[PDB]
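Structure first, commentary second.
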Amino acid sequence: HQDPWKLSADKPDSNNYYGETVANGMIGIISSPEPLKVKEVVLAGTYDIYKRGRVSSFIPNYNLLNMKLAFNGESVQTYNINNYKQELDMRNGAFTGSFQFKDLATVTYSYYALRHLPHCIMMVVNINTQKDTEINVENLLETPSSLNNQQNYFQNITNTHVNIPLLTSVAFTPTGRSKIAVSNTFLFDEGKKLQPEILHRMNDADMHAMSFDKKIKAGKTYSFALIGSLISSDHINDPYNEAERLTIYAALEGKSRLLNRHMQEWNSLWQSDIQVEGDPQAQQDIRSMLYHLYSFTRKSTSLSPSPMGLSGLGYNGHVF
Amino acid sequence: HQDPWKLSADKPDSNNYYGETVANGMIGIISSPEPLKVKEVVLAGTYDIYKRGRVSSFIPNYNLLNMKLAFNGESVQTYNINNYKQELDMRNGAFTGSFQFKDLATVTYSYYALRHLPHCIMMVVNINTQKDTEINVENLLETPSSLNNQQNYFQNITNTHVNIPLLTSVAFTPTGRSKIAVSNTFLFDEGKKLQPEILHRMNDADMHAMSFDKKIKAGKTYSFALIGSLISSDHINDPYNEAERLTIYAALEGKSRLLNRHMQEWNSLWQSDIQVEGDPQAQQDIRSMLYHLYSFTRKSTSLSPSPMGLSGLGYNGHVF
Amino acid sequence: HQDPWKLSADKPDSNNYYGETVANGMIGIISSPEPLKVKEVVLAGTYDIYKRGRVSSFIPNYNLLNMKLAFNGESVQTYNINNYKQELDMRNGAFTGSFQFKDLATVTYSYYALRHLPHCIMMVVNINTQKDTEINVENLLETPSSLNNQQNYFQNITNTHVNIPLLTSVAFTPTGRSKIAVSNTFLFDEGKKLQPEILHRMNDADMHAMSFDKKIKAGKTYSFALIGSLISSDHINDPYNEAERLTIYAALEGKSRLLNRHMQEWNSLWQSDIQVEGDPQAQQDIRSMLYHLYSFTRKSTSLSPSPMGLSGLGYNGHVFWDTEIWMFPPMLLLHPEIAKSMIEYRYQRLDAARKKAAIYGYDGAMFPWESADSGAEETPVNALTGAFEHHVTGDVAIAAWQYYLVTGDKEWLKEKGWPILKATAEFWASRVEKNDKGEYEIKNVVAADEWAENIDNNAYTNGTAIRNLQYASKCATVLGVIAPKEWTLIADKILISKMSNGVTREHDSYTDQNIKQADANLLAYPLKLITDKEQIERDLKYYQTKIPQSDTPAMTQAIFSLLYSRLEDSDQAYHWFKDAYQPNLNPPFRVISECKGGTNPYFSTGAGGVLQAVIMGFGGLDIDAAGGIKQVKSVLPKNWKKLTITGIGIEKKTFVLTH
Ligand SMILES: OC[C@H]1O[C@@H](O)[C@H](O)[C@@H](O)[C@@H]1O
Ligand SMILES: OC[C@H]1O[C@@H](O)[C@H](O)[C@@H](O)[C@@H]1O
Ligand SMILES: OC[C@H]1O[C@@H](O)[C@H](O)[C@@H](O)[C@@H]1O
Ligand SMILES: OC[C@H]1O[C@@H](O)[C@H](O)[C@@H](O)[C@@H]1O
Ligand SMILES: OC[C@H]1O[C@@H](O)[C@H](O)[C@@H](O)[C@@H]1O
Ligand SMILES: OC[C@H]1O[C@@H](O)[C@H](O)[C@@H](O)[C@@H]1O
């Protein structure tokens with residue numbers, strides 16, 4: 001556990017677990033011990049009256065990466081997976097989970113607060129089968145209790161080459177001060193004709209979801225990505241249309257171009273570094289300190305970090 | 001044009017055309033000279049301050065049956081059809097349009113204000129192709145300028161046997177007095193596995209649509225139905241959920257069971273009739289008078305007709 | 001842990017803890033493993049759009065009893081107390097916590113949903129010192145995330161005799177549908193001049209608090225009470241002023257008068273009781289079932305319980321046939337005034353049932369699958385039960401007629417029973433379809449076995465239609481009215497079909513599918529359409545193995561138990577009695593979950609079915625078709641030496657059964 005670039009957790013213990021953050025200075029995503037979920041999402045620059053202090057605060061935002069995975073109708077849970085590991089790669093702010101599901105498949109998921117696109121997130125899911133299986137994949141947009149007056153939308157953006165299914169929610173901070181928009185899509189390798197049909201369900205007041213099925217023969221790899229954009233009226237006058245525009249943009253840029261730009265910006269940040277010989281633990285600890293300051297700041301802005309950066313609502317996100 | 005049960009119009013002339021009404025005492029649908037469109041929809045019992053008189057009024061409602069039909073990408077236009085005819089069957093309040101698209105196909109469409117289900121409408125579309133063709137079908141829910149604060153939703157209701165795609169809008173009358181909900185679905189003969197994929201577009205502030213493509217082979221008929229439910233807070237405390245529930249109910253009753261109940265109730269109405277020998281024009285005219293009174297009233301209710309029944313906004317829908 | 005009146009937990013374990021409820025049929029308070037806190041508070045009759053189902057729901061409310069206690073500036077926590085115990089006294093619905101704080105003091109706290117004051121709660125705190133100490137006491141009013149646009153107030157109500165400090169919050173349900181008000185006060189023994197000064201803090205957007213300090217010398221007892229009132233615009237047009245008025249009222253009534261009235265009403269409820277000799281665990285379990293039904297209902301109202309009562313947001317607080325068929329019958333026998341409130345709920349909502357019938361193309365009254373404030377359909381639209389599970393209309397009719405059979409109240413039958421029975425019969429007469437053979441069908445329903453969707457001639461559904469039409473016809477006769485002759489013609493020809501083995505067929509597409517719950521067996525009990533003991537047994541034999549172990553609710557095995565008791569098969573009756581609820585229990589208070597191994601207590605529906613297995617099965621008690629309560633042949637479990645059931649019927653009869 002003294003990798004100078006990576007922080008690893010074997011079998012996350014939900015009774016004694018403090019999540020790690022990936023961030024780009026605009027969005028922070030804090031990890032959950034649960035597979036394919038995130039605990040908390042924080043957007044910089046969005047403040048309203050909420051809980052502590054009776055003053056402005058950061059607001060818990062859409063846990064926009066939350067996914068449910070089922071194998072032949074069986075729901076993936078902490079309790080029915082094995083060899084479950086989480087890892088933060090401090091070189092590129094990738095948070096990765098990996099596990100085995102019974103005798104069927106190995107799953108890996110990596111998510112990113114894209115370093116070059118302040119309002120865009122991506123998760124890449126890889127499924128490597130040991131037997132024939134059918135996966136059901138659901139992405140959930142649950143409006144957190146911090147927001148109100150939500151609307152849950154779904155539509156297909158199409159042309160001769162693409163069908164971009166957009167799962168969108170718009171909601172308000174407690175006093176109505178800020179309108180938040182989130183828009184997610186699935187990105188498939190196989191192209192418009194062969195990609196899975198996407199269903200939309202609106203079964204709850206505070207949650208809608210998009211889902212698909214996919215048959216995977218034994219000994220195959222199936223990969224897909226979830227891209228989300230998250231933005232508010234503190235950042236843009238029309239967050240609803242800007243969130244959909246951004247997700248369409250990111251979908252047509254594609255995973256490779258997005259990850260390449262992400263990697264280039266993280267490589268540039270790490271051109272300033274601290275190397276310690278003779279103390280592997282100190283080397284990892286100091287890398288974690290640099291990683292968090294780099295994740296919680298952004299060149300070419302007027303952003304300033306709170307005492308807790310984008311790791312949560314510490315000190316209401318205020319600057320001191 | 002002296003059929004004692006049917007009113008027919010050859011080649012409707014939009015420069016001199018007064019549409020006919022189908023109604024069940026709750027919803028009136030007034031015909032358009034344009035194929036696969038309706039001019040106006042009126043819901044009984046729903047009043048708000050609007051235009052004439054500075055007093056309560058009926059409100060123009062969602063033109064919920066509006067459909068666009070295309071053959072290999074070419075939209076049906078009054079300029080590219082021939083043998084265009086419209087017919088009102090006064091025996092069952094069926095309004096039918098029929099035309100030939102170029103040399104390719106014959107189209108018939110019949111719609112109904114379902115006599116037994118006050119808040120439910122159905123249109124059945126039949127396409128007979130003389131050559132192999134692909135149809136694109138779009139159902140549009142345009143929020144009329146009479147309504148405000150609309151929301152445009154779409155979802156799939158599923159079980160192992162069905163996928164019911166719901167196109168839903170919710171909006172308000174001018175002062176906010178009444179919440180209106182409309183929910184539409186396509187009903188297919190061929191079953192869940194074989195039915196066309198339904199896409200959803202939300203491109204305008206006041207319009208969203210659901211659509212599909214279907215390949216039809218030379219010498220074959222393809223038939224599908226559009227079912228819609230239209231209800232307000234004047235009729236039910238939760239019109240949004242009741243509209244979706246009604247359309248799901250109607251979809252799982254199916255076209256045959258809905259039309260049989262409709263026909264039974266119309267047959268019962270025509271057990272009281274007036275027959276004139278020696279004057280076919282008087283026979284037809286008197287049948288039209290009975291047809292309109294039967295369409296604009298409803299047994300076992302507390303409804304009373306306006307001077308214009310459900311044919312439009314005449315005298316604001318008031319009872320005199 | 002086999003006290004017949006008390007459920008106890010030593011050292012509550014927050015990693016494996018399902019709280020118990022105290023309730024008065026209006027407010028439910030669900031316990032926390034944490035000292036001097038409550039997990040959830042639910043107010044009956046308050047519904048808004050919230051989370052599950054996109055339909056009306058109960059709303060988590062103010063945790064109005066939450067208190068922080070500090071000893072010489074040191075905060076009381078789970079981690080720094082010892083000998084921590086919780087206890088529910090089922091005799092008076094008191095939830096009590098007790099613990100030792102280091103070398104300083106013993107603390108006891110008891111809270112109550114006051115039985116006589118629907119909107120009032122009280123907690124009494126006792127501190128017994130082993131050394132000199134100073135306590136800091138804080139009561140917190142945290143607006144839950146379910147509510148919005150809160151306002152946090154504090155004021156002193158004074159006269160020459162009192163200073164009543166009121167901590168008040170007002171807030172709104174998610175869509176603004178309902179305004180909620182809560183108002184709390186501290187009540188002191190020592191009087192105005194000597195009582196502690198109360199401070200008010202407003203440090204957060206969603207929380208304010210009132211607090212005081214008190215010095216207590218070693219070897220002294222210091223007691224005080226927290227009184228709260230919780231009420232909404234669903235209950236009163238001006239909840240803000242009514243909540244403060246109620247708390248002032250309760251403060252000037254005082255703790256003794258409040259607890260005395262509380263005790264008197266609980267004593268009256270327990271005049272109807274079930275006593276088992278030879279099985280202390282069964283005695284405690286059956287007392288818990290009675291306690292929950294008593295806590296989740298209220299005489300002299302139009303309230304009806306959800307499947308989870310006031311134990312939480314289970315099934316969004318909606319009312320289902322869970323009342324009419326599951327919780328209603330045991331209450332009708334023990335406390336007809338509780339059953340009266342349950343059917344009053346439906347009577348009040350008859351116009352909404354008429355509106356549903358008209359919207360869905362039928363006559364009469366079509367009760368909704370799920371009901372809440374208005375009586376309109378509240379079922380989530382993705383559940384086909386809302387559109388197609390029609391037997392609920394017949395279930396309401398059966399409960400209405402049973403209310404008349406047990407009470408003989410002909411005035412009630414004329415004013416309320418007949419309106420229900422006539423309108424629901426008109427619904428069924430419009431719902432059936434006559435076939436070519438002159439039989440009547442009920443096509444395209446969801447069965448009581450809800451896994452059978454959009455099928456024809458469901459056994460239970462068709463049976464409820466038969467009973468509804470028969471009972472409506474009998475009701476007309478009591479009132480000197482000629483029922484439409486069509487009701488009897490239809491009732492006599494509604495299809496109930498058998499398979500080749502002579503077993504009642506669940507529906508027209510049924511062969512040997514697994515089923516979710518009792519359906520064809522309900523024709524034997526409760527409908528009693530099947531009386532032939534060989535037919536009852538053939539149906540039990542075929543269907544009893546059709547209910548899987550997983551994801552099947554507690555709406556089956558209690559019926560099996562009752563039917564085997566009626567067949568005088570003690571071993572099978574007792575097998576199914578235990579299976580009905582023991583695999584569904586959650587620690588540490590043996591609360592009941594919906595399904596085997598479930599974690600969603602408290603499933604009041606399940607308790608209702610089991611209480612029928614005990615009263616109508618082991619006790620042999622039966623609603624006589626001619627009127628009143630009769631006793632049929634029954635058996636006891638081998639290990640039960642005596643079963644005593646008290647307060648039965650309008651004559652309040654005691655029944656004793658032995659081997
Ligand atoms: O969609 C993004 C891609 O667009 C193409 O037009 C370019 O050639 C690629 O370099 C680029 O990655
Ligand atoms: O969906 C409606 C259909 O349901 C079936 O179960 C019935 O047999 C049919 O007669 C009915 O038309
Ligand atoms: O405040 C309530 C008290 O009021 C007094 O006037 C009565 O004498 C007591 O019986 C009662 O308990
Ligand atoms: O308890 C509420 C509902 O739960 C469902 O599991 C059962 O199938 C229904 O019979 C019941 O009314
Ligand atoms: O609340 C929606 C539905 O939930 C299902 O779990 C129950 O089985 C139905 O009885 C209920 O109508
Ligand atoms: O067995 C449990 C299942 O029963 C079905 O009838 C309900 O519709 C589901 O909501 C439920 O999860």
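Numbering starts at 1 and runs along the chain as displayed.
Header says: X-ray crystallography, 1.4 Å.
The backbone N, Cα and C atoms fix where each Cβ goes, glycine too.
Taken from Swiss-Prot, the feature beta-D-glucose 2 binding site covers C:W321, C:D322, C:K516, C:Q517. Long-range C-beta contacts of C:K516 (beta-D-glucose 2 binding site), restricted to its own chain and to partners at least six residues apart, with a cutoff below 8 Å, comprise C:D449, C:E450, C:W451, C:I547, C:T552, C:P553.
In the structure as shown, the Cβ atom of C:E450 (mutagenesis position) sits within 10 Å of 17 other Cβ atoms. Quoted from Swiss-Prot for the published mutagenesis C:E450 to Q (Swiss-Prot position 472): Loss of activity with kojibiose as substrate.
The active site, proton donor feature in Swiss-Prot is assigned to C:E450. Under the DSSP three-state reduction, C:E450 (mutagenesis position) is assigned to coil, being neither helix nor strand.
Around C:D551 (beta-D-glucose 3 binding site), a 10 Å sphere centred on its CB holds 12 further CB atoms from the protein chains shown. Among the features that Swiss-Prot reports, beta-D-glucose 3 binding site is placed at C:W451, C:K516, C:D551.
Looking at Swiss-Prot, you'll find the mutagenesis C:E594 to Q (Swiss-Prot position 616) noted as follows: Loss of activity with kojibiose as substrate. Within 10 Å of the C-beta of C:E594 (mutagenesis position) we count 22 further C-beta atoms, all protein chains included.
Taken from Swiss-Prot, the feature active site, proton acceptor applies to C:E594, supported by a curator's inference. C:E594 (mutagenesis position) falls outside any helix or strand according to DSSP and counts as coil.
Residue pair C:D322 (beta-D-glucose 2 binding site) / C:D551 (beta-D-glucose 3 binding site) shows a Cα separation of 17 Å.
DSSP classifies C:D322 (beta-D-glucose 2 binding site) as helix under the three-state reduction. Here the CA atom of C:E594 (mutagenesis position) lies 9 Å from the CA atom of C:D551 (beta-D-glucose 3 binding site). Counted over every protein chain shown, other Cβ atoms within 10 Å are most numerous around C:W321 among the binding-site residues C:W321, C:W451. Within the set of recorded positions C:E450, C:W451, C:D551, C:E594, C:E450 have a CB atom less than 6 Å from some atom of ligand 4. Taking the Cα atom of each, C:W321 (beta-D-glucose 2 binding site) and C:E594 (mutagenesis position) are about 15 angstrom apart. Among the recorded positions C:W321, C:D322, C:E450, C:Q517, C:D551, C:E594, the residues whose Cβ sits under 6 Å from any atom of ligand 6 are C:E450, C:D551. Spanning the listed beta-D-glucose 3 site, residues C:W451, C:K516, C:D551 have a farthest Cα to Cα distance of 11 Å. Excluding C:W321, C:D322, C:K516, C:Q517, which define the beta-D-glucose 2 site, the same chain contributes C:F320, C:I325, C:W326, C:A448, C:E450, C:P553, C:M555, C:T605 within 8 Å (Cβ to the Cβ centroid), listed in sequence order. With a 10 A radius on its CB, C:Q517 (beta-D-glucose 2 binding site) counts 21 other CB atoms from all the protein chains.
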